[PDB]
Amino acid sequence: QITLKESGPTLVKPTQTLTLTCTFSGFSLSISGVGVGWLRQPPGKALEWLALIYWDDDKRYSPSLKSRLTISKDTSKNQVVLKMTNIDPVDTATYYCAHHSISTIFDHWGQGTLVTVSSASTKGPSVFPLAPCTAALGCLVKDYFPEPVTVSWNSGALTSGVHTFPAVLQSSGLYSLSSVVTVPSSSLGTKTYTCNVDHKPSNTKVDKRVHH
Amino acid sequence: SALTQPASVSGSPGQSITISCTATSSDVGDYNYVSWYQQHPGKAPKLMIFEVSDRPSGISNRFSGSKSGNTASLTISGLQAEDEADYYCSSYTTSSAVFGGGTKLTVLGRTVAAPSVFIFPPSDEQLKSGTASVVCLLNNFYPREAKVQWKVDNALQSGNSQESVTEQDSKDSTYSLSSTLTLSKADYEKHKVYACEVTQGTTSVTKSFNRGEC
Amino acid sequence: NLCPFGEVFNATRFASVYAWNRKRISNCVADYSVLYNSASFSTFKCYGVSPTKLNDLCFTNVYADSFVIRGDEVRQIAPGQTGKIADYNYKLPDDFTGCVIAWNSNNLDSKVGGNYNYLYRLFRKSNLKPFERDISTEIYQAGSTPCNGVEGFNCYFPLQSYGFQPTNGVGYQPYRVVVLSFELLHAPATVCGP
Ligand SMILES: *[C@@H]1O[C@H](CO)[C@@H](O)[C@H](O)[C@H]1NC(C)=O
């Protein structure tokens, strides 16, 4: 069966060069009308084509990224390598490699490899309260690196009505997320609410008491 | 950009839906090679239709393709829950393989639930550090589609917010969403009214606060 | 003994029209039933022979010429035609006995950003004679000044690329062509049908 698999670093710093390899099997990149493409998908964004190489070594690139892209093949090793110079935070995306034919455009895509672009070193989070001016309370867990953080409420005794959003990588190269809990306005004057943020990578624990 | 698709389409089980793909420019030429991809969360795109209307082996006959001028269409008949995914159209320009922006298809599995909306001003503790984060929470709503717009002194904001959504609730199938507006302390102190407008069908709910009053 | 028609029609690489390929087909059973069963071909034109009675005809020799041109140039692969192809690349005689088979090959010969592998002769001092081949790369002296192997004003390279784009209309897409020449000499036949 036609299979393609991406490999490479999961974390790269800006200005550096990202090198990704595609190891394929089930077909030959020598037969006429065959090619292998490199595409990417930034989180929550659309698919975007970067480069393509044909059986005859003819190379095609995205005109807006051509100056930073270099594709190559190694017929013996069954590899197609993409090099991307001067990497930038906007290059954080899942990188895919796929089989190309004119007729299908791209078929048999690989599973993908999420590549994170960040200059950040290990940093524990800052925890800020989320309170209004049935109530909703929470904590903004800002500027930490790397993933992950765990969030709990009242040391694990408060699980009902808790929404801990997934992390987003900000333009700064640091992660951010909020955790919210929906509480009653009647019990918000006797019962107190604390969010417990654990960030094992930096051995930091933050307990933030949130006032209703 | 070169191809335009509706951001979202929805239907109920058993119905037929259509997703369009309009070429914005002459660069597609004859527009003969149009492919459609189905993408489930965290998974790779899957080829459903190629060359406008051809179906790869193994793809259900419920998926069909057609084109009228510069508009290509993917039709899905007998809509099933597993059909809920992102759909992308693809074609060529004289220099590239292009894609549409994607269409999130929703197959309704329950009744509409309107979100409970909350606005949270930045804390004074964060302001000392030079940054202001204003958070808007959309709690327990269905379906996933919701437009969240930030307005600062009634001026619509763009490029300074990020949305984040939880996984579907295992019991009631609802979603929750946070939208975070990021400003510098100086920019935050230039305005008074901070408002988050949430649109779902025929209703828009704006929750707001005045800076200084909290 | 089956004729090697698959070695010509189903070949992996096709020639550029200026350097067109030729295969002599001899001492074999030509089953045109395989070519009549193929819905790939959009052109099947015979001259001096009938396509229906091809499985009955016997020939002293057969020649299969193959190459790639644009779809709108397929009309040039006929006796008595004019154009850059009939004049400078591949010429058929007026007394032609044979068939011309063509089929769209956009799925194989087009590339993203254009395929420039295929060439055609754009300039030449004189028209080619029936079945003449010219693969020379000498600089065309369109003007009076001598080129001396260098490109410049009125000193052009004789070959030009097609640049097949997948965005082109049917007439501008690449077409794979096979030309069958039938030799009927006053000697025993080597190629017969079933
Ligand atoms: C070329 O191969 C296909 C199958 O891949 C077959 O249908 C066709 O008849 C072959 N052509 C000839 C001339 O045998």
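The residue numbers of chain C are those assigned by Swiss-Prot, with the residues present covering 334-527 sequentially.
Placement of Cβ uses the backbone N, Cα and C atoms for every residue, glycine included.
Over in Swiss-Prot, the protein carries these features:
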DOMAIN    C:334-527  domain 'BetaCoV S1-CTD'
MUTAGEN   C:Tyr453 to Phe  Decreased HLA binding to NF9 epitope. Increased binding affinity to human ACE2
MUTAGEN   C:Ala475 to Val  Increased resistance to neutralizing antibodies
MUTAGEN   C:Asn501 to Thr  Reduced host ACE2-binding affinity in vitro
VARIANT   C:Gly339 to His  In strain: Omicron/BA.2.75, Omicron/XBB.1.5, Omicron/EG.5.1
VARIANT   C:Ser375 to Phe  In strain: Omicron/BA.1, Omicron/BA.2, Omicron/BA.2.12.1, Omicron/BA.2.75, Omicron/BA.4, Omicron/BA.5, Omicron/BQ.1.1, Omicron/XBB.1.5, Omicron/EG.5.1
VARIANT   C:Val445 to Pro  In strain: Omicron/XBB.1.5, Omicron/EG.5.1
VARIANT   C:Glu484 to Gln  In strain: Kappa/B.1.617.1
VARIANT   C:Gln493 to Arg  In strain: Omicron/BA.1, Omicron/BA.2, Omicron/BA.2.12.1
Recorded positions near C:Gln493 (variant position) (Cα-Cα within 10 Å), from C:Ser375, C:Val445, C:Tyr453, C:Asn501: C:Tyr453
Filtered C:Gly339, C:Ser375, C:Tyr453, C:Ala475, C:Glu484, C:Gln493 - recorded positions with C-beta under 8 A from chain B: none
Distance from C:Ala475 (mutagenesis position) back to C:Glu484 (variant position), taken between C-alpha atoms, in Å: 11
Residue among recorded positions C:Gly339, C:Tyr453, C:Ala475 with Cα closest to the Cα of C:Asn501 (mutagenesis position): C:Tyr453
Separation of alpha carbons, C:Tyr453 (mutagenesis position) and C:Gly339 (variant position) (Å): 25
Residue among recorded positions C:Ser375, C:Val445, C:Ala475 with Cα closest to the Cα of C:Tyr453 (mutagenesis position): C:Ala475
Distance from C:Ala475 (mutagenesis position) back to C:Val445 (variant position), taken between C-alpha atoms, in Å: 33
Inter-residue Cα distance where the pair is C:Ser375 (variant position) and C:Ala475 (mutagenesis position), in Å: 37
Site of maximum Cβ density within 10 Å, from recorded positions C:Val445, C:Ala475: C:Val445
Lowest local Cβ density (other Cβ within 10 Å) among recorded positions: C:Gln493, C:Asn501: C:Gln493
Interface-adjacent recorded positions, chosen from C:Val445, C:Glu484, C:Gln493, C:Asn501 when a CB lies under 8 A of chain A: C:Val445
Candidates near ligand 1 among the recorded positions C:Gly339, C:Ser375, C:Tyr453, C:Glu484, judged by a Cβ under 6 angstroms: C:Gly339
Under 8 Å by Cβ from C:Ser375 (variant position), counting only residues of that chain that are 6 or more apart: C:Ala435, C:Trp436, C:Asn437, C:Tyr508
